[PDB]
Amino acid sequence: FXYXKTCX
Amino acid sequence: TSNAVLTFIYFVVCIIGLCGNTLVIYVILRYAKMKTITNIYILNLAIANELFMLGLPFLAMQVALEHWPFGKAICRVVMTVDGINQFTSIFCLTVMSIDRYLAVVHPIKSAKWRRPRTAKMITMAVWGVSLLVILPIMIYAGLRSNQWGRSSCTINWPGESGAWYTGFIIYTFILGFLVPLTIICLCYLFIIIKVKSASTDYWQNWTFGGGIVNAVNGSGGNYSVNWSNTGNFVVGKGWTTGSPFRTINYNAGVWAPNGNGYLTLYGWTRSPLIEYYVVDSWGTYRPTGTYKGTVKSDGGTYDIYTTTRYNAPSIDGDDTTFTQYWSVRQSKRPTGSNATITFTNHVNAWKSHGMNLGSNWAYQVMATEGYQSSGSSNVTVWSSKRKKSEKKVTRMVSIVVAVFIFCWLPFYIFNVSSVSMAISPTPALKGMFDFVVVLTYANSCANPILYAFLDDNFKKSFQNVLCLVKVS
């Protein structure tokens with residue numbers, strides 16, 4: 001999901 | 001850009017958590033006073049948070065460039081450091097609460113266990129299991145690069161992309177949130193029970209008959225009686241649910257009977273129906289019965305007696321028949337200062353004599369009991385008085401646990417929904433993930449701010465260190 005603890 | 005805001009937030013969190021958690025690692029290593037059991041657990045929280053606030057600038061620059069440019073070596077260290085912060089952190093908080101449990105609930109039976117050599121030994125065990133837990137992150141940390149040439153630092157699982165995703169989050173959810181909180185919260189259950197059953201909660205004021213009985217319901221476990229009577233009376237404070245392990249404390253500031261009065265602990269069991277007495281002082285008449293033996297408890301020496309009351313009123317009704325177990329001191333107990341009744345010693349004694357108590361515990365009170373007399377008495381009653389020093393520390397951990405749960409639960413909640421998901425992420429959902437993660441990162445700059453608001457010792461150490469003004 002996203003990539004890691006971040007969606008940009 | 002939402003990157004702009006996000007990068008700014010990352011950076012201010014990092015600044016604040018670095019100051020916050022360096023000061024905390026400082027004041028504990030620089031003052032003798034600050035080195036305590038709880039503090040030893042706290043240092044490792046601060047170590048883990050510090051380690052993590054160091055990696056944050058790199059993660060901040062990834063968001064700001066939408067590209068990881070630092071390389072695979074620094075990625076492995078940042079993922080290990082981010083993982084340390086997710087599992088070592090709460091693993092320190094669980095050990096902290098178990099420690100709180102043991103020191104409130106079982107102060108007696110684990111004093112040897114609560115020594116700093118055992119804290120230090122335990123805290124090298126907190127790291128070992130964190131590094132075991134984050135082994136998937138350590139082993140599989142690496143760079144993944146998209147078709148447009150931009151690499152993201154992540155955990156490249158070996159199989160299909162989402163195959164290990166649902167596996168992983170459930171592992172992390174169970175290790176980093178479920179099991180530890182299950183542990184933590186029932187620790188504070190049993191602590192709530194021992195805190196709640198320490199003080200008295202039952203007031204009894206039963207005047208039968210003529211005469212004068214002025215009963216006073218004071219603060220805490222305090223009560224007094226002033227009587228010149230012609231009937232029978234029982235006044236006292238105690239517990240609505242007695243216990244055969246409760247050690248009852250009291251202080252009889254005034255115990256001046258003129259006539260028949262008993263100073264005594266007493267109560268009931270049912271199944272079978274038994275009324276019991278531990279008499280410490282009396283008036284002009286020492287109560288007796290069928291002699292049975294002696295017991296030594298709390299400095300003094302008591303005779304054991306049994307009596308049987310036929311067609312007498314009880315807690316079971318107006319006309320029951322039941323046995324009475326008595327421990328009557330052989331001499332009047334000095335009054336005026338703190339006196340203890342270690343109730344177990346009487347229970348054990350009666351048992352060795354084949355007097356067993358009931359399964360079902362009714363009330364258990366420290367009463368003044370007069371029988372056609374005059375007199376005065378002032379008695380304060382309690383059980384296991386709390387240490388104010390220890391209270392505030394158990395309060396601080398409770399609130400550090402609270403903010404942790406608050407800051408992380410939206411994260412585990414967001415992560416567990418995301419396995420079921422069937423539609424590609426929306427900007428609103430993407431903005432929710434980044435907020436929910438920022439919530440976890442912010443957690444590692446709260447703890448210090450809380451130490452200054454919830455521990456006086458941390459507050460003055462912070463003032464000592466940053467040359468601020470101490471004004472009583």
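Numbers run from 1 along the shown chain.
Method reported for this entry: X-ray crystallography, 2.7 Å.
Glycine too: its Cβ is placed from the backbone N, Cα and C atoms.
Listed in Swiss-Prot is the mutagenesis experiment B:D99 to N (Swiss-Prot position 139), annotated as follows: Expression levels reduced by 40%. No significant change in ligand binding capacity or affinity. Reduced G protein-mediated cAMP signaling but no effect on G protein-mediated calcium release. In the three-state DSSP assignment, the secondary structure recorded for B:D99 (mutagenesis position) is helix. Listed in sequence order, the residues of the same chain lying 6 or more apart from B:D99 (mutagenesis position) and placing their CB within less than 8 Å of its CB are B:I37, B:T38, B:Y41, B:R114, B:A119.
Take the CB of B:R100 (mutagenesis position) and look out to 10 A: across all protein chains shown you find 25 other CB atoms. Quoting Swiss-Prot on the mutagenesis of B:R100 to E (Swiss-Prot position 140): Almost abolishes expression. Abolishes membrane localization.
B:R100 to L (Swiss-Prot position 140) appears in Swiss-Prot as a mutagenesis experiment; the accompanying note says: Slightly reduced expression levels. Significantly reduced ligand binding capacity but increased affinity. Reduced G protein-mediated cAMP release but no effect on G protein-mediated calcium release.
According to Swiss-Prot, the mutagenesis experiment B:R100 to A (Swiss-Prot position 140) carries the annotation: Slightly reduced expression levels. No significant change in ligand binding capacity or affinity. No significant change in G protein-mediated cAMP or calcium release.
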